[PDB]
Amino acid sequence: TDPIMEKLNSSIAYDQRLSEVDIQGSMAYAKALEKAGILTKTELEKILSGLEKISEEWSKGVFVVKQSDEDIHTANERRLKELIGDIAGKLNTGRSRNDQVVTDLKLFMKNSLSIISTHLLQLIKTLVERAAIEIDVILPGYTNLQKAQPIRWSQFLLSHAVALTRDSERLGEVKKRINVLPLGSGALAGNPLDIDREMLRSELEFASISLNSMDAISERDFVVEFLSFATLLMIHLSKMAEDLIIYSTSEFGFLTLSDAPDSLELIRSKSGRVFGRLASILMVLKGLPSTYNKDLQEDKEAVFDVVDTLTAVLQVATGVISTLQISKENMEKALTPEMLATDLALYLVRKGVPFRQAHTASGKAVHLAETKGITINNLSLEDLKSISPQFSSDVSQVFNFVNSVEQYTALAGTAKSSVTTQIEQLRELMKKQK
Amino acid sequence: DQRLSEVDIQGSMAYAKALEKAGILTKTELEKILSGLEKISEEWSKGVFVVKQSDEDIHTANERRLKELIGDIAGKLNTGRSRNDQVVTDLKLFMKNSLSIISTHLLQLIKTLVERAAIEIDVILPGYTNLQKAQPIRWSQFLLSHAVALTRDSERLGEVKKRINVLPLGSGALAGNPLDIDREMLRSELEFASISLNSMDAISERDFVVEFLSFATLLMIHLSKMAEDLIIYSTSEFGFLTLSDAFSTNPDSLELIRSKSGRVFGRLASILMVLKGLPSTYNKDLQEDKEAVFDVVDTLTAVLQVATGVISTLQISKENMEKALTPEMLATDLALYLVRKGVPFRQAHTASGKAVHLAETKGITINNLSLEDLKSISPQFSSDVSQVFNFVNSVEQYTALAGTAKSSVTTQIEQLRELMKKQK
Amino acid sequence: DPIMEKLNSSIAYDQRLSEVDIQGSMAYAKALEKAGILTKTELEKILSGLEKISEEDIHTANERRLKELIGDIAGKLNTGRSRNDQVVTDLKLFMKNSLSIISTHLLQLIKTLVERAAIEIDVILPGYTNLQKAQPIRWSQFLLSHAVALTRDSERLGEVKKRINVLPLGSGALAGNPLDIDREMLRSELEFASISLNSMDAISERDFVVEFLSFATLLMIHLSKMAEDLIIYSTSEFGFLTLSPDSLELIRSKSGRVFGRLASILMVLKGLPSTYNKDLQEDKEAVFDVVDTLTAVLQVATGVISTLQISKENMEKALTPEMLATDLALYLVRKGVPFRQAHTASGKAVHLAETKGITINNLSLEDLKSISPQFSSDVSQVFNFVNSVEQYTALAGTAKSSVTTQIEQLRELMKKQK
Amino acid sequence: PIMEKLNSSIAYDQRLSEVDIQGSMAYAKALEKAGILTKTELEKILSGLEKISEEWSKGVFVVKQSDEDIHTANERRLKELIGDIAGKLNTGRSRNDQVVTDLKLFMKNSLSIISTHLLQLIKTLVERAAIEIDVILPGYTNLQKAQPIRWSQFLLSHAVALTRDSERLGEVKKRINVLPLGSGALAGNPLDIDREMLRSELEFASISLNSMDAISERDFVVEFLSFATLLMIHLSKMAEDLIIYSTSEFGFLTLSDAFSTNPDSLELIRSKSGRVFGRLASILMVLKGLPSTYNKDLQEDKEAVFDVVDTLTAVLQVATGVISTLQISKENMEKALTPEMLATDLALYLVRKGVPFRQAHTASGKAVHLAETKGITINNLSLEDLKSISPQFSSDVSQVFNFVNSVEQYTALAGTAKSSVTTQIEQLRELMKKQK
Ligand SMILES: N/C(=N\CCCC(N)C(=O)O)N[C@@H](CC(=O)O)C(=O)O
């Protein structure tokens, strides 16, 4: 009576990409039905063959949807009907859309997450592979967007690599809980025909099966975990984009991007988009009583969008990180003797000069250059040697940026030895994540 | 003025022994510090301290304290160290301990549900779909569905504690530690599993905070769902069960649990926005992490225990649960009856539909229909069809894994017990 | 490569901005003529072409079918006009139109609730607190409570519509229109109420989008609550009413969908520097989805309210004597007994009752006086649900006089908000 | 014990002590008029309430572990000051219509304080825009120098966004200024209490239209949060602009030692956007799904509001100071201005000569290409170098390479031209005042 409601439950529009997983679900169920005694070796063949046909149709868009197809489910159950005959009805025996729609989603997500996984590690591998050939480049490090202290351009690219490797790790943990068979849970209390679930697992290639039908029917944990996985990933990409946006300014002049688009902006904007899907599903799920509820239908559109977003955005990021051109001279140009004010105290420290008792001489020399109109390195022992009995003719080495970075040899530091170690550590993480 | 203190002291003791191995300190100094710090941990576990107001972060409350206990020697304690890698070290140690507290309570809740399902394994009540009676299920199938979702929260918690259990200390301000400090020693002292791979990341990253909140948010969703169910079942209308009174006030205990969901979610949304737009490396913004962490930790700890209490002390009304079962609900089982006799899917329900009508037409339920009546709808109906109109039998059709048959339930209980054991 | 360009392909979902786009162009064209950048003839040219387009990204689409229709003359149309102020003019014009539609749907829902409250004013059922029977209330009081909340959404709707009804066209890329274009003429042509104050603000702000979404989410909150109530009252256990599917679940599920949009835009905006940034392109999809969601949901809600069937029988059956315990206490309060003395006197009547295994309305006058000699024989007027509800005459209460008065304050509000 | 600790609210709802007392005084008065209280009783209760009012003011009031919430604490207090008589105060009242009456009184007052601070910030922006009206700096798009603009056109774009926030604040305050008291538990007040009298005493504009709604809704809380969040988006954006601008790289400005503790103050402001957004999200999820009427879930409103009220109140004053005491560098903002940025103005030059928009830029770009292959800038090309591309190029073309003239092209309302900037200041000046 209400053309509004009908359209509201109309999903065939965006849901069709599940055509394949919906088909492989029926084939699997059919086979189990024959063993369950509901289907004969003969009927099964007729059914599989019909399902194989419709399958090959989509692979060529040849398929044709009618104006009566509510969703991908019926669209096939229909074509299958008008193909092998009324013997098409035996296939839906004992099954429900409740465990059929969740089977479809995890299969789809398990497939999609493999795609994403590939692109993600490719990105990490680009950052890492770039941090290896530009390991000598040095530029400013920031704290509240203010030149802090000297660091290697490579320590920068790897910091994003490390954050991203953790996303790959979370992805894997999410993929494992998704790789569990929900089919066979029926509409609520389970499958009433003593169907062979282990067989379904095998055919559908899941790693294991759902423990409780009610939970397997109502939980969307796998959707939320995924969205939260995707969201944290986006936070990382927007952080990277933010720095690249800043460095690519005229004012910074640190680097330039390829192309002939505004790609970095896109990457940053998608974090909100993705975040919106997380918030959406969490509120849809909050307050719902057991077991199955119409509300759970909002999961699809969210999964689809984030799936395509991460896929397009990851590849774009790889491109950027592989074609952007840095300016070693401008990154060096940015370095200043002021930044060496930190190491300055460190000189006294090794000489035995205690903490604060060493950081005092640091500021003194500064306000003094702010007095003699020079940079802390232009001074001399005909002075500094006064600010502290500790300034042999070797303190001169302190005013060298390469030596500055080389101080951080400890694990995780910016020294070339610490970086190289990181890169080897990252090749290990990847060689394992696979 | 409380929590981050004890881990802070431990953070200094470890960096001290390590500062001593770097040459910055001597056995004398090390002893006078590692004895004064221990002297401070000694006070808090009593109730002495709290002073002035120039001391911003608890760090200074402690740092500026040393000058008293010993003197200007304490200054060296921060040699090479930064407040940036020092604050994250405090947080991870805090969360590591908290996660342990929480895990204990979580597993207790799960066991409370598992243990209760085993004892009431015979009780039967209606299962719901869009809140309408759909079909008979065992009360234990209900309890176990929650317990299952909760074991996944435990798995997530474990995955989160793992990445939190990594030493960030030694990263300094952003480029690393300048004195070639021995981070391996720090790890051993503080007892982390491994050490951070990159200084800049370890300083700025707040992945560990997001994950924890994301873990806490899904746990609360699960908790708000159980609460919703019990609130509904505890209404007069349903009359399925009542709360012990200690958790009542009006099942306040349930409303509380459910309301905490948004509270916790707000924190997740909060930290995600603080991080969203931010260039590397450290930024003052990251300070908003602590209050968010502290709040979710106390909420989870309290909420989990209230939940355990409710589940173990609520009284079910087996009577009303069984009086809720109607013949109406066995219409599908009737169609299933024929299906096991070769009757096709469509015709099966078709026939069953007539049944409901033949009785819908008269003044009796489908279980009062005689063999004569059913036969006028399908010669496949035998006198044994009467075994359909038995709720015990209804539930016993689901023998396939995950189903509500008695055997499947006992299988689940055994699997969950393994799961809990695994959770250690 | 189609992996990055694909993302900027804002054409498959915003073709609905075709009409509003052409109007901005017609209007800008006229202004561009008075500015002298276009000859009187060059005007009829770059306008008769737009004439056909409407008769049949979206910008390029029209900015393409235009040149290939009137020749190269159409090129002078972009003179002094940036996409930044053109895209913002499109959304604002589009949202205004969508808000009038939405307002009409919202008004219909409110009117169906009020109208239903008028006719079913004699129905009484349990009022809940923590989903536990609290005090007897009129079914109409329940309906007017949702209607009242919805009237606040309509009020919020107008407040947002006002700030949206401001002309953004003419702000240029960011510093403004360089050709001293007559914005008053642009305003009148396009029908805005006034024009933007600062060009930078007009190019980069998306307040109007955040405001719309905040209005939409709160509105969805109100709708998900009404639905939740109707989901519970329609359960077999409650049996208060039946709907003439899963419409209720459908309405409730849309709250999160809309909340998601609010959350995403807020996150997209946070931390962006001035002035314009590509990121802002995410506003469209979110606005389109929420406009369709509200348009459909509101109408589905209206249907539900007018066609659901209540059960006067079950609703009254649900009224138990225990719900009148407070009324019992209030019986003494009106006699003169202090607050505490009465409520405890009522507490012992409920005790003395459960003891004997009866309901409080069955206690004999004798048994009551052993609890308080203040219980005259008139105490029987208390165990009456119409009398219970009729105690609440004070404005806003559930007494019949208050309900009728509410229906009138609302009847005037609907009139106001329109 | 855990349950009791988690169910308790006394610990934080203490701030409502005064508004709670004020609420009771009003009710007490209407309760006396209703006949539930005698003239003497009223005076005793009133005097008692006044005494309790001071105990909190002087910070004397003592809390008992038995105090479950601020409402109970005060009730107990009157009891020990006037005895049994104090118990008759709650007659016909509920913690349901009482708690919301309290929250609304608190928010009306807190909103007045926020309004003051918001307007002062806007005033600070406008006053500075008037004075530094000649300063010119680059305008940005995707953080790439686009076209020149006046520093004031920049300051005002922020002032304008903030005026809309002040407008939204006024709208929220209106719906909050409604009396919820007398709604009871959910069915209304049974004693026929005079609510009109209540509105008058507590100074509300109007009264609750429906009992059930008045006790279950938190619109007023969500609106305030939506108001707060959008306001923080504006402050986070300005903070982000000032952060970039204060970098050594840009060097357009620097903060005074007072705030820039590293522009710390700016980062402190930006961070709060998420903190305020979080509260918005929580309450929205807390209400979603909640059935009619009152539910314990609604208790989460208070801590959310307190956090956002104290946050905005601190952040608004920090922002005002930052804008007031910051030091710009006219020299740098001026150097940032480059000839390349005028390439477009050069294109419009021809446009103002009957030259088609098409051949206009096609002729403009070539001017950038010509000087592109000479290692100079467009302002250095010879008059002959120009006429070559388009004889339309007169001798006055020179003037185009002047930044002041660049900004003065935008005379149309809203632009960055000076006449436009002064008009804006007058409009915003008027917007405020009409505002209040
Ligand atoms: N009084 C009451 N609860 C109130 C709470 C105030 C509070 N601590 C808050 O923050 O909301 N509800 C009654 C309603 C009735 O009897 O109708 C009940 O317990 O059932």
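Here chain B follows Swiss-Prot, giving residues 33-281, 291-465 in order.
We read in the header that X-ray crystallography, 2.3 Å was used to get this structure.
Every residue, even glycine, has its Cβ placed from backbone N, Cα and C.
Per Swiss-Prot, these features apply:
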- B:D33 to N: 99% decrease in catalytic efficiency (MUTAGEN)
- B:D89 to N: Loss of activity (MUTAGEN)
- B:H91 to N: 90% decrease in catalytic activity with 10-fold decrease in substrate affinity (MUTAGEN)
- B:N116 to D: 99% decrease in catalytic efficiency (MUTAGEN)
- B:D117 to A: 55% decrease in catalytic efficiency (MUTAGEN)
- B:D117 to E: 58% decrease in catalytic efficiency (MUTAGEN)
- B:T161 to S: 30% decrease in catalytic efficiency (MUTAGEN)
- B:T161 to D: Loss of activity (MUTAGEN)
- B:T161 to A: Loss of activity (MUTAGEN)
- B:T281 to V: 80% decrease in catalytic efficiency (MUTAGEN)
- B:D293 to N: 99% decrease in catalytic efficiency (MUTAGEN)
Nearest-integer angstrom distance between the alpha carbons (Cα) of B:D33 (mutagenesis position) and B:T161 (mutagenesis position): 50
Anchor-to-anchor distance, in angstrom and between Cα atoms, for B:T281 and B:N291 with 9 residues unmodelled between: 5
Chain D contacts among the mutagenesis positions B:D33, B:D89, B:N116, B:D117, B:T281, B:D293 (Cβ under 8 Å): B:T281, B:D293
Number of other Cβ atoms within 10 Å of the Cβ of B:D33 (mutagenesis position) across all protein chains: 9
Secondary-structure category, per DSSP, in which B:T161 (mutagenesis position) falls: strand
Cβ under 8 Å to chain C, applied to mutagenesis positions B:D33, B:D89, B:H91, B:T161, B:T281, B:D293: B:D293
Among B:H91, B:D117, B:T161, B:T281, B:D293 (the mutagenesis positions), residues with Cβ under 8 Å to chain A, listed in sequence order: B:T161
Neighbours of B:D293 (mutagenesis position) among the mutagenesis positions B:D89, B:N116, B:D117, B:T161, B:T281 (Cα to Cα, within 10 Å): B:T281
Residue, out of the mutagenesis positions B:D89, B:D117, B:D293, whose Cβ gathers the largest set of other Cβ atoms within 10 Å: B:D117
Mutagenesis positions (B:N116, B:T281), the one with most neighbouring Cβ atoms at 10 Å: B:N116
Cβ-Cβ neighbours of B:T161 (mutagenesis position) (radius 10 Å): 21
Integer Cα-Cα distance in angstrom, B:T281 (mutagenesis position) to B:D89 (mutagenesis position): 40
Residues near B:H91 (mutagenesis position) in space but at least six apart in sequence (CB under 8 A): B:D40, B:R115, B:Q118, B:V119
